[PDB]
Amino acid sequence: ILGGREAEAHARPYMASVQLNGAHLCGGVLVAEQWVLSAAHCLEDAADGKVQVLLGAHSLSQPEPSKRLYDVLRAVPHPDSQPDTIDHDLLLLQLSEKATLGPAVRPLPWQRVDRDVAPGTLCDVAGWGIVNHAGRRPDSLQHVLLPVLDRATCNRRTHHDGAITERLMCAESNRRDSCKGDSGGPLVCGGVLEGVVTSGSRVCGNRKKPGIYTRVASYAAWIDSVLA
Ligand SMILES: COC(=O)c1ccccc1CNC(=O)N1CCC[C@H]1C(=O)Nc1cccc(OC(F)(F)F)c1
């Protein structure tokens, strides 16, 4: 997260760290007792590597009573996802068992009505991604409040030049933004999951290159199918 602040410990009990070989790789969001939603590019070339999900965390390295590392039974990338595209960039991870729920571990309600979030809505994005241009990695969860950017402005030649489909949304990236390592994390608006940070490489904190988030409402039937 660039231009953000340290999050209040355990105030976002749905927040997951998706780890590969014991290191934070991507953000994720607990959407059901046994399922974490993240981004499909997260597990590219991860083939053989150990994927785990850390729930109930604030610090990645310090002991906390609510912290629990879960193994993953199945990793389900969206079938239409591809390495060279930003489309259908979703991944569902089935945990080894249902998560132990409590004040610090709880699934987030997610948007099932396919209607756009109004431009200007203030949404929250959290993650353990880089915090500066040198690549400094925070030990604790960071967050930033970002206003939603209308799709037509996001699609201008100066911005993302027509790449923003109806299944994607944008948020302003003016010195405050999601960055490397925040991919897969949640974009929460009015206490409901609206988007998942995309995992394509992009410059951070440059107002001319808005943040791109996959709209979960646009994938409600796929999310339901996988869990079933
Ligand atoms: C919104 O995303 C952007 O704007 C963005 C801007 C540049 C490169 C990339 C991105 C977004 N893509 C990712 O993050 N991806 C792609 C899938 C894997 C994941 C990644 O690379 N994980 C990672 C790797 C090393 C260290 C690390 O940990 C920490 F982050 F702590 F360093 C995390």
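By the numbers in Swiss-Prot, the shown part of chain A spans 26-253.
Recorded method is X-ray crystallography, 1.4 Å.
Note that Cβ sites are derived from N, Cα and C of the backbone, with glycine treated the same way.
Swiss-Prot annotations:
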type	residues	note
ACT_SITE	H66	active site, charge relay system
ACT_SITE	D114	active site, charge relay system
ACT_SITE	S208	active site, charge relay system
DOMAIN	26-253	domain 'Peptidase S1'
MUTAGEN	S208 to A	Abolished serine endopeptidase activity
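With a CB cut-off of under 6 A applied against ligand 1, the recorded positions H66, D114, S208 are reduced to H66, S208. For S208 (mutagenesis position), the count of additional Cβ atoms within 10 Å of its Cβ stands at 27 [all protein chains shown]. In the three-state DSSP scheme, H66 (active site, charge relay system) falls into the helix class.
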